[PDB]
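> Mind having a look at this structure? Questions to follow.
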Amino acid sequence: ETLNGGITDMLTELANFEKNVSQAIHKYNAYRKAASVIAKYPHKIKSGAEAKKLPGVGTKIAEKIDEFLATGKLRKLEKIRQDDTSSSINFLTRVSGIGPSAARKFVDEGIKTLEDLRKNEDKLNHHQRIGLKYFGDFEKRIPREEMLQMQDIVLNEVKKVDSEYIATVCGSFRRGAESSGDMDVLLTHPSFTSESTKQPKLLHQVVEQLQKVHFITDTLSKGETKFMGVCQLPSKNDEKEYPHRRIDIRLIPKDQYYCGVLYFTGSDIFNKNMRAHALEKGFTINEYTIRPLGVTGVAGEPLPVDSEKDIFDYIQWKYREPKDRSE
DNA sequence: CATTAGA
DNA sequence: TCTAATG
Ligand SMILES: [Ca+2]
Ligand SMILES: [Ca+2]
Ligand SMILES: [Ca+2]
């Protein structure tokens, strides 16, 4: 957590690069297990050799660890960090829509900058167009203070369209979070679950709503169960307009909410931890359900859930307010 | 790890 | 169809 720190972060930097600047899927995957194992080790790595006794730890990496240990740096690290192309990729990446594949492609064509990107907006897909357009705003954080105003509207239309709807704003938001990155809306309706073969319109109806009134401003992606967009809070009585914010709405079988809700609300650890417990408690938790374990090794049979509570009760735990679902 | 775009 | 990009 800190004794192993530079090794780990060096290693991660090492990994990140192969994966993006190169297409080194393996080397990449290589550095990460290492970076993983070396993280678990309870002592200070004092030398490659030492490290080396580790799993996933090869000659390659060990060599690297010595260099970093010996001198507070790493050339390859120093060189990459320096490398304009490689830089280039890392950057283009921040554009929502742009991934490695495209980063590389773009570069190879000579588009390495924001402006580069603009000049050739034709070279770009709708997603990336939008991304490009909302670059600043997209990178910006969402103050709760706003999360609050937004969740409000959202609940409002939800309700106006059909009163039978159930929306939830999951995420760190739902967990208190002074600020969030984007909003996560989980959606369900009684008239949609497991088998009741859809009602795409269910998703549809509400997106249309949100737009109708101006909350929705762009569509990044719209499908029958998962909508991904751009939104904005009515820029008041002028002098102050709101930044463009990513938002995502998703249809869910009414019979699958709470588990999903539980789940998306995290935190990553709270999850893991609660989950770990459901195992002892003779259960299995996953994004959609909860199944009783059968000694044979495994088992099935989805236990019915009407609330975040059922899931708790099940595993005989203390209801944890989202506030304190931190870990 | 599943959904969407797109070509 | 596959492949990429988001979460
Ligand atoms: Ca070894
Ligand atoms: Ca990106
Ligand atoms: Ca999110």
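Quick note: numbers on chain A are straight from Swiss-Prot, i.e. 9-335, in order.
Cβ coordinates come from backbone N, Cα and C, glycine included.
Relevant sequence annotations retrieved from Swiss-Prot are reproduced here:
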ACT_SITE  A:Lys72  active site, nucleophile
BINDING   A:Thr101, A:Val103, A:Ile106  K(+) 2 binding site
BINDING   A:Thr101, A:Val103, A:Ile106  Na(+) 2 binding site
BINDING   A:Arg149, A:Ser180, A:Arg183, A:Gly189, A:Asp190, A:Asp192  dGTP binding site
MUTAGEN   A:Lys61 to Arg  Abolishes ubiquitination; when associated with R-41 and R-81
MUTAGEN   A:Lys68 to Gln or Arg  Slightly reduces 5'-dRP lyase activity
MUTAGEN   A:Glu71 to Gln  No effect on 5'-dRP lyase activity. No effect on structure shown by circular dichroism. No effect on ssDNA binding
MUTAGEN   A:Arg152 to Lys  Slight effect. Abolishes methylation by PRMT6 and impairs the polymerase activity; when associated with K-83
> By Cβ count within 10 Å, point out the most packed of the binding-site residues listed: A:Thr101, A:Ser180.
A:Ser180
> Under 6 Å from ligand 2 by Cβ, which recorded positions from A:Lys61, A:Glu71, A:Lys72, A:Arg152, A:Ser180, A:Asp190?
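Qualifying residues: none.
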> Apart from A:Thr101, A:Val103, A:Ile106, which residues in this chain have a Cβ no more than 8 Å from the mean position of the Cβ atoms of those residues at the K(+) 2 site?
A:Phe99, A:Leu100, A:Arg102, A:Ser104, A:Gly105, A:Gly107, A:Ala110, A:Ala111, A:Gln136, A:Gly139
> Rounded to the nearest angstrom, how far is the Cα of A:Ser180 (dGTP binding site) from the Cα of A:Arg152 (mutagenesis position)?
10
> Calculate the distance in Å between the alpha carbons (Cα) of A:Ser180 (dGTP binding site) and A:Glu71 (mutagenesis position), and round it to a whole number.
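Between the Cα atoms of A:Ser180 (dGTP binding site) and A:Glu71 (mutagenesis position), the distance comes to 40 Å.
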> Setting A:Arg149, A:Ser180, A:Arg183, A:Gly189, A:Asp190, A:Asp192 aside, what same-chain residues sit with their Cβ within 8 Å of the center of the Cβ atoms that define the dGTP site, listed in sequence order?
A:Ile150, A:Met155, A:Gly179, A:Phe181, A:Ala185, A:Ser187, A:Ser188, A:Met191
> Could you list, ordered by sequence, which of these recorded positions: A:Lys61, A:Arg149, A:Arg183, A:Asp190, A:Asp192, have a Cβ under 6 Å from ligand 3?
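From A:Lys61, A:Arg149, A:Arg183, A:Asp190, A:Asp192, counting a Cβ under 6 Å from ligand 3 as near, the near ones are A:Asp190, A:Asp192.
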